[PDB]
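To keep things clear, I will list the structure first and then write my remarks on it.
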Amino acid sequence: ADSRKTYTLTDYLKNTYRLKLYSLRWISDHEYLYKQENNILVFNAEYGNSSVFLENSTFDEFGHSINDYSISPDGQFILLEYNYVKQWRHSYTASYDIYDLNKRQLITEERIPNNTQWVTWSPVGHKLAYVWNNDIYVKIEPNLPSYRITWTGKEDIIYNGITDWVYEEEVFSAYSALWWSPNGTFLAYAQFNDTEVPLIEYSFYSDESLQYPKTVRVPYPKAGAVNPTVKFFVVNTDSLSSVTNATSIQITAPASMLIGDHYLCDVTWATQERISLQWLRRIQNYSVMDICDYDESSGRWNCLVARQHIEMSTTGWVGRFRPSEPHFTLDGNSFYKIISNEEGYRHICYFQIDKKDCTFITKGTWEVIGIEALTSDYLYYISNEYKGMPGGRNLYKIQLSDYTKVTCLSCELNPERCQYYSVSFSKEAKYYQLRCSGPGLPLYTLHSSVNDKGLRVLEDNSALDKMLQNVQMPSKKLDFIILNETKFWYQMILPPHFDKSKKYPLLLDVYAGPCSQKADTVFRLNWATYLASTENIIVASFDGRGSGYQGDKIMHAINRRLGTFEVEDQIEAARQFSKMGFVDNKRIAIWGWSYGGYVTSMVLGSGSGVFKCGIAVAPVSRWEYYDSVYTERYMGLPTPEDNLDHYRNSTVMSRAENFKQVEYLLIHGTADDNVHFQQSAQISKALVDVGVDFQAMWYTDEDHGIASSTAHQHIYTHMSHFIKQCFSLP
Amino acid sequence: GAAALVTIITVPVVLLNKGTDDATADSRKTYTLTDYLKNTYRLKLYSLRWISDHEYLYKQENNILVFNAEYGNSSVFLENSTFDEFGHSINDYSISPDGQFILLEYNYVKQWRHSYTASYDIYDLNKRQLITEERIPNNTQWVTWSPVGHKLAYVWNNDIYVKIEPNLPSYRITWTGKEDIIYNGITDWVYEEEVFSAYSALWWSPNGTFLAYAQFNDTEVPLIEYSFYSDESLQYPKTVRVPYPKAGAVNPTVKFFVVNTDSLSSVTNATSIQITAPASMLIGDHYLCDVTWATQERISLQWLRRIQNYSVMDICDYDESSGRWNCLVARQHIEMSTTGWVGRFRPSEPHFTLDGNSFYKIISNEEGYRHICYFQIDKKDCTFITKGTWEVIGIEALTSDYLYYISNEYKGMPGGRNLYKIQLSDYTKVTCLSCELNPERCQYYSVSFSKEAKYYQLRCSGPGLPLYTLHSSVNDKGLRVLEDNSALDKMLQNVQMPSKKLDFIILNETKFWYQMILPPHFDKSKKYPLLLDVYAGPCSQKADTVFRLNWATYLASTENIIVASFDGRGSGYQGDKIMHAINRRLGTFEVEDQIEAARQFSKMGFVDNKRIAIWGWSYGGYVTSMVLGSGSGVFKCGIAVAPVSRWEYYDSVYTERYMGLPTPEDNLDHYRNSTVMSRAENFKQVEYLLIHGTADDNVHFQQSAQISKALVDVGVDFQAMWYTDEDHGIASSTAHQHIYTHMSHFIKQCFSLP
Ligand SMILES: *[C@@H]1O[C@H](CO)[C@@H](O[C@@H]2O[C@H](CO)[C@@H](O[C@@H]3O[C@H](CO)[C@@H](O)[C@H](O)[C@@H]3O)[C@H](O)[C@H]2NC(C)=O)[C@H](O)[C@H]1NC(C)=O
Ligand SMILES: *[C@@H]1O[C@H](CO)[C@@H](O[C@@H]2O[C@H](CO)[C@@H](O[C@@H]3O[C@H](CO)[C@@H](O)[C@H](O)[C@@H]3O)[C@H](O)[C@H]2NC(C)=O)[C@H](O)[C@H]1NC(C)=O
Ligand SMILES: *[C@@H]1O[C@H](CO)[C@@H](O[C@@H]2O[C@H](CO)[C@@H](O)[C@H](O)[C@H]2NC(C)=O)[C@H](O)[C@H]1NC(C)=O
Ligand SMILES: *[C@@H]1O[C@H](CO)[C@@H](O[C@@H]2O[C@H](CO)[C@@H](O)[C@H](O)[C@H]2NC(C)=O)[C@H](O)[C@H]1NC(C)=O
Ligand SMILES: *[C@@H]1O[C@H](CO)[C@@H](O[C@@H]2O[C@H](CO)[C@@H](O)[C@H](O)[C@H]2NC(C)=O)[C@H](O)[C@H]1NC(C)=O
Ligand SMILES: *[C@@H]1O[C@H](CO)[C@@H](O[C@@H]2O[C@H](CO)[C@@H](O)[C@H](O)[C@H]2NC(C)=O)[C@H](O)[C@H]1NC(C)=O
Ligand SMILES: *[C@@H]1O[C@H](CO)[C@@H](O[C@@H]2O[C@H](CO)[C@@H](O)[C@H](O)[C@H]2NC(C)=O)[C@H](O)[C@H]1NC(C)=O
Ligand SMILES: *[C@@H]1O[C@H](CO)[C@@H](O[C@@H]2O[C@H](CO)[C@@H](O)[C@H](O)[C@H]2NC(C)=O)[C@H](O)[C@H]1NC(C)=O
Ligand SMILES: *[C@@H]1O[C@H](CO)[C@@H](O[C@@H]2O[C@H](CO)[C@@H](O)[C@H](O)[C@H]2NC(C)=O)[C@H](O)[C@H]1NC(C)=O
Ligand SMILES: *[C@@H]1O[C@H](CO)[C@@H](O[C@@H]2O[C@H](CO)[C@@H](O)[C@H](O)[C@H]2NC(C)=O)[C@H](O)[C@H]1NC(C)=O
Ligand SMILES: *[C@@H]1O[C@H](CO)[C@@H](O[C@@H]2O[C@H](CO)[C@@H](O)[C@H](O)[C@H]2NC(C)=O)[C@H](O)[C@H]1NC(C)=O
Ligand SMILES: *[C@@H]1O[C@H](CO)[C@@H](O)[C@H](O)[C@H]1NC(C)=O
Ligand SMILES: *[C@@H]1O[C@H](CO)[C@@H](O)[C@H](O)[C@H]1NC(C)=O
Ligand SMILES: *[C@@H]1O[C@H](CO)[C@@H](O)[C@H](O)[C@H]1NC(C)=O
């Protein structure tokens, strides 16, 4: 028997073994900013030598705690975020202090206002664009009076320059609607109108001191509810006048998008006077990307119907979540974007503003994960082609002049330790930092694009290795199970000292979200590590119909059929795992979060009998309750004419009776902005009405993530007890 | 054994078997949780409505029947088929005093404990037809017949309307009606759940000439906000806002009014004279405790200041010339309590004599025990007509020759209740009316007299099966038995029902009573797991002689768990000394005694020390949480259902009455030293199950949420369960069954039961 310690839940809850990382900020095509011992340091990318940029002492007397720093492209001033207060996933409010780096002084005039919602440095220069009270303001110079752009900003009504809840969590996936022109002359902002959007009302219990609970209302368009109205405007920052209100040029949306509900999915600056706006109709199966240019005579941005590019998908939704960002060339008369080929595998395609033909430069059964950098000679991109593994990531470069000349830059660096390579290029793609998150310890290495040569290893996580060498860390097994001749991959965190002769319990961690991957090669220290190392449980995950990075066919398989194919596949995988031999048929469990929790609820209510017990955290019960953008993209409109029937059938409440055959633990946070507590409330009510005896746990004032240190520890501690009790483990 | 003995061995085997049988041969069924949830064994009841001095109405086979008490015969007042063609299920019926009309309630909707809304249809008994004209409006909040005659006054949209004749149009009285702002004729949440303890602020005059109404103002009262999930169809949850004055928050404004119904005309509006509170009450926030009509021209109002330790009763007489009711300062009776709060829960209702120049009322004596006091309207002297170490539970009847009251004097048992009558002319002449009726089966008695108290139904609650008997006051003669629960008795013979023991332990030379539901086949030698059911509310009695078939019965009969309840400092019907002991110190002495109670029970000899638990609701949940957080170590686990945490969260009227004001100058220290959240660290040593209904209106979910958050912060692993869209009662059939099912599971797991 090994005397090494197991990875205990304490190690997971109280991060003991930490995975070191090297995060740097490229400031130029030869230098980056890496913070060490509270000191920003400038490391010459090629030489490797380090020069102190800002000593801790500089901000030791700041009097506040700088949550995050921001360096101007010119580096003449630095933004300091203090009084940080987080709202939703990306939305946050904090105070900003602009510290001059030339006279080494803190600007004390016309300072950024308190509770600023978003501030951004100019692309090139030291200009700023802070958003305050749902309003956009532009400061030509950090020490100059601010110039106000918008004037109609209203809280929870008119969002100017900042995305609303739905857009922040689904569309732009950020809290920034400000887009500066490449040189900083033009600022492009978006006005989101939520006047009609209905409000979700949940109660916040604040602290013990609070006497009456605060009721919080958020503009949240539930499936079928009126979506927010989006308008796009462009303002000339250089022409900003303190005497007169700045004039904003509102660019109209594509005519096709003006016949119904429209969504501005992405805004990309092509040139100094060319901008590309990608829009998508209410039904997410029709997208038009406009390439509007800027006229000088009328000083009015104009859209050309000839340049418009229309992408429609009958198989399913257009774009995994939204049309990808087009990486335009320097001239701006040609752009490269990831599109799905007729076969159904998304690949890179070369387009020209005048041309209307897609010239795909990549082809195969693999799929282009993303474009990294475009530099005349080669276009760099990450793909899952290596070893035909959908759960692998590798950097590739393709000569633009000769597309046939494609070169992998990471596939043969360290095959055993690194297979999920990810990269961040420099300002001019001269030096790129390649990092691998699996299957071995995270490794961070710099490179030189000129000769594809490894400059040096920034981080090797060696300190974690020796420590891990003293722990029975559970092994990870990633393979595939052929189902209906459709290869589906699965991963298994086999317990340490695994022996297929013996029989082990199996917990199927599940998510099965549209376009999701739970069978990657990433190395992670999570609760699964504890369950496998200490509780000796085979934690496993499966990617069936609905899995992403495997082609449109599999991804669009659950189109207009949510909680159907994916649920059956997960149960099928459990059967496949059970007959593999090592899995104990009697002790099989499933646990999931959000969509995973919805799947967990569905599989427990399936009545298959394969699963014995299950835990669902903040699970979606009725798709009608969920937001419109997500549900509509994978279900449609909840209207009798459209897919209303599927919405009604796909409700956890329907399978309530079957739950009597299994143990269900329903955990949900009272203050859940995303999956509202309403979902779990209806689940509990249904189970209570039918009489299903189930355990539950509400976390007061906890978000969808339930990440608050205390709640995080308690939720996993309680979950540990449930799994151990159900699996009859000591 | 295994010797020469062969058939003799089989013979000894036989003997052994016989012996075993003598020790154990039980084959009866046990009272299972199924029996409790599905009410397999139901207790019958005979609740009659005395409609006259000689006749009453009782419902048999859905048929309203009139019964002559003296003769004992009966006649069909209304056939069940009579309303089969109504088209709606009549929830309840109200017969006009004249017996010429009846109100049919349909579309019944419930709000809080008493508040409700329903549609009413008047039925002409004389013409055997339903009144179709001027029908009572839908959603009417309250409707009441005049004391005599057939006048109808109802509250609709927070406005009081009066119908002189059922067939005639309604005459609107108040026009200031508004929702959650101005409540006219109806009581706001605070008063409904605390002061008046009802949803009726209307008071008909004795002959119906006047109508007394109250205008509650909640414009400043802060609103509690809880979300309602309704049904699956509802897409966006509805946030419900209820006027709830938390401890220290702005309390509602109360104004009293009286209107001459006889002068009501459709030509103009009807003016209402306002009876202002006495200056003493006006100095600060005041509460109209109760309104009692004395004579046709005399009314009595009880007002109590926010600090509940100073109350004044205003006897107000109407002046014909002025047309305005006036109050003589001398007639006012002031009641102040330095030791604690005035009244058990509020100033008691006075019983005025027919003449109206004298009245009897329940006042605590100098010793500290509440007793009847004869009060003359023109005197300030309180002459106590009764006295002793007992207490007058309540007055039920006031005949010109005798006063009838229920007391706990019999056998000096604070729980026992018996009917006593006292000669008005000779207070020394007091005769018990039920003490020696059936002491073996009945020790807890309640009574309902007729219009002239000629006949009275003495209903019994235990310790035996509920027994309902009618008696004649003329010579204290028992007319007959109405309900004997004989059928229930026969069925109960089959099951091994658990027994009940009510005794008292001596703490600091003071007698504190306790009750134990001993399991069937109880053996003092054997030790049983003990669950301390507890409420320990101020002026509350958990130990009594009432027969009840509840969850505890299943716990004792099937799980063989002794269920015990103890009444310590703060118990009711035991004297002011014990009741006012926790004054301005809630969650202190009461918690310690319950802990001490378990300690005494453990050393009794039949309680397993390793397996002792506790459960409670509301204040009981607060005590359950406190004893678990007391770090005593006496209890192993506990279940808290809708428990109160920080006392500031609870309503002001209740908390302020005992704890006081949550202000730095007052008891704010204890307000922040009696929070359950404070003892979170100690909870780690015990097990905990926090259950609370999401839409609870009394104990708000916020209180439970704070407890849960605190436990998570400290690191206590506790099970929990939120019942969605459930009130404090959580009595919805589904929830009721589910809550006890889950609770049973936890108890068995904690007590390691097989
Ligand atoms: C965000 O969207 C809402 C809803 O479309 C906009 O509200 C609209 O505001 C205009 C202002 O002129 C209203 O027009 C006028 O409304 C009045 C009645 O309020 C009517 O009498 C006039 O004939 C005229 O229609 C419009 O009705 C109103 N729509 C509503 C309330 O549904 C709001 O202005 C938008 N905000 C921005 C900054 O775009
Ligand atoms: C229930 O209580 C509220 C709060 O006391 C009452 O509202 C109050 O009504 C009086 C009416 O005279 C208001 O006084 C007047 O206010 C106006 C300005 O609003 C001022 O111009 C007049 O000179 C006079 O002072 C008082 O301000 C107002 N208080 C508020 C709104 O907070 C309400 O009338 C009560 N309802 C009933 C039926 O008793
Ligand atoms: C690393 O060392 C090189 C020299 O080997 C530095 O390059 C010189 O930096 C000085 C800074 O004042 C310049 O004046 C020289 O012109 C640079 N020489 C060349 C050839 O570029 C480099 O700056 C050092 N990097 C850091 C971060 O200290
Ligand atoms: C820029 O726009 C703002 C907002 O419309 C103007 O501020 C308003 O000015 C008028 C002048 O009569 C006031 O009545 C309003 O109350 C002001 N605020 C709002 C919210 O309307 C401002 O004057 C404009 N500046 C210029 C130069 O036109
Ligand atoms: C940044 O880019 C913008 C867009 O091209 C420039 O704006 C135009 O620049 C051209 C060339 O200087 C002028 O002829 C136009 O009149 C400009 N238009 C406007 C509306 O100003 C801008 O000059 C560029 N800025 C810099 C510093 O190069
Ligand atoms: C986008 O999806 C909608 C909804 O499915 C499509 O509208 C339907 O189209 C089908 C034919 O393909 C008709 O039979 C339906 O009646 C249409 N409406 C509904 C309510 O389903 C729409 O055609 C799709 N657009 C594209 C470009 O494929
Ligand atoms: C209305 O009352 C009559 C009178 O009792 C009920 O009829 C009785 O029904 C029971 C059960 O079927 C029989 O045992 C009795 O013999 C019936 N009595 C007579 C005289 O018919 C009748 O069921 C009641 N109806 C409703 C709607 O409750
Ligand atoms: C019980 O029986 C008595 C008679 O023994 C009833 O009393 C009489 O009832 C008749 C009915 O027509 C009346 O005319 C008499 O005036 C009654 N006499 C008295 C003294 O009241 C009595 O009504 C019966 N009770 C019931 C409920 O049926
Ligand atoms: C009784 O009082 C009500 C309320 O004041 C009167 O109804 C109002 O009459 C005024 C007359 O100007 C109207 O402006 C209001 O709209 C009426 N309604 C309300 C709710 O205020 C009613 O007329 C009075 N009746 C008589 C006969 O005096
Ligand atoms: C109900 O009681 C009221 C109050 O005593 C009676 O009203 C008085 O009746 C007497 C005798 O008729 C008159 O002298 C008074 O002037 C009345 N007072 C008022 C305010 O009207 C009323 O008459 C009684 N009703 C009945 C039917 O007895
Ligand atoms: C009712 O209770 C209040 C609050 O306890 C009493 O007010 C206190 O009175 C005492 C003297 O009796 C003072 O020492 C305190 O300072 C007062 N205030 C507080 C905050 O305790 C009031 O006297 C009581 N009234 C009666 C009639 O007993
Ligand atoms: C501040 O920077 C200096 C640089 O030499 C380093 O030695 C010191 O430890 C730093 N202090 C903190 C608190 O990081
Ligand atoms: C923000 O508020 C704090 C507290 O009042 C103040 O000290 C600080 O100077 C404010 N900052 C600005 C930029 O107004
Ligand atoms: C109550 O509602 C019913 C059904 O709409 C209607 O027939 C009836 O007249 C209403 N009653 C009154 C008095 O409003």
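Note that chain A carries Swiss-Prot numbering, so the residues on display, from first to last, are 37-766.
Per the header: electron microscopy, 3.5 Å.
Even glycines carry a Cβ here, placed using N, Cα and C.
Per Swiss-Prot, the feature active site, charge relay system maps to A:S630 (among others); the stated evidence is sequence analysis. Sequence-distant contacts of A:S630 (active site, charge relay system), defined as residues of its own chain at least six apart whose C-beta falls under 8 angstroms from its C-beta, comprise A:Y547, A:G549, A:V653, A:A654, A:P655, A:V656, A:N710, A:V711, A:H740.
Taken from Swiss-Prot, the feature active site, charge relay system applies to A:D708 (among others), supported by sequence analysis. The Cβ of A:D708 (active site, charge relay system) lies under 8 Å from the Cβ of A:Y238, A:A654, A:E738, A:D739, A:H740, each on the same chain and at least six residues away in sequence. Taken residue by residue with DSSP, A:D708 (active site, charge relay system) is part of neither helix nor strand, so it is coil.
Sequence annotations record features per position, and here Swiss-Prot assigns active site, charge relay system to A:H740 (among others) based on sequence analysis. A:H740 (active site, charge relay system) counts 20 other C-beta atoms within 10 Å of its own C-beta, drawing on all protein chains shown.
Long-range Cβ neighbours of A:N85 (mutagenesis position) (same chain, at least 6 residues apart, Cβ-Cβ under 8 Å): A:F79. In Swiss-Prot, the entry for mutagenesis A:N85 to A states: Does not inhibit dipeptidyl peptidase activity, interaction with ADA and homodimer formation. The structure shown retains the original residue.
For A:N92 to A, Swiss-Prot lists a mutagenesis experiment annotated as follows: Does not inhibit dipeptidyl peptidase activity, interaction with ADA and homodimer formation. Close to A:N92 (mutagenesis position) in the fold, though at least 6 residues off in sequence, lie A:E73, A:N74, A:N75, each with a CB less than 8 Å from its CB.
When secondary structure is read from DSSP and collapsed to three states, A:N150 (mutagenesis position) falls in the coil class. What Swiss-Prot says about the mutagenesis result for A:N150 to A is this: Does not inhibit dipeptidyl peptidase activity, interaction with ADA and homodimer formation.
As a published mutagenesis entry, A:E205 to K appears in Swiss-Prot alongside the note: Inhibits dipeptidyl peptidase activity. The DSSP secondary structure for A:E205 (mutagenesis position) is helix.
Quoted from Swiss-Prot, the note attached to the mutagenesis of A:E206 to L states: Inhibits dipeptidyl peptidase activity.
Annotation note: A:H750 (mutagenesis position) sits in a helical segment as assigned by DSSP. Among the sequence features in Swiss-Prot, the mutagenesis site A:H750 to A is noted as follows: Inhibits weakly homodimerization and dipeptidyl peptidase activity.
For A:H750 (mutagenesis position), the number of other Cβ atoms no farther than 10 Å from its own Cβ, over all displayed protein chains, is 26. A mutagenesis experiment is reported in Swiss-Prot for this position, A:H750 to E, and the note states: Inhibits strongly homodimerization, dipeptidyl peptidase activity, interaction with CARD11 and T-cell costimulation activity.
The Cα of A:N150 (mutagenesis position) lies closest to that of A:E205, out of the mutagenesis positions A:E205, A:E206, A:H750. Note: the CA-CA distance between A:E206 (mutagenesis position) and A:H750 (mutagenesis position) rounds to 29 Å. Non-local neighbourhood of A:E205 (mutagenesis position): A:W124, A:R125, A:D663, A:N710, each in the same chain, at least six residues away, with C-beta under 8 Å from its C-beta. DSSP classifies A:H740 (active site, charge relay system) as coil under the three-state reduction. Checking the recorded positions A:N85, A:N92, A:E206, A:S630, A:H750 against chain B with a Cβ-Cβ cut-off of under 8 Å leaves A:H750. DSSP classifies A:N85 (mutagenesis position) as coil under the three-state reduction. In this structure, A:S630 (active site, charge relay system) belongs to neither helix nor strand by DSSP; it is coil. Residue density at A:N150 (mutagenesis position): 11 other Cβ atoms are found within 10 A of its Cβ, drawing on all protein chains shown. When the recorded positions A:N92, A:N150, A:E206, A:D708 are checked against ligand 12, A:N92 have a Cβ within less than 6 Å of one of its atoms. The Cβ of A:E206 (mutagenesis position) has 19 neighbouring Cβ atoms from other residues within 10 Å, across all protein chains displayed. The 6 Å Cβ screen around ligand 3 retains A:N85 from the mutagenesis positions A:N85, A:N92, A:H750, ordered by sequence position.
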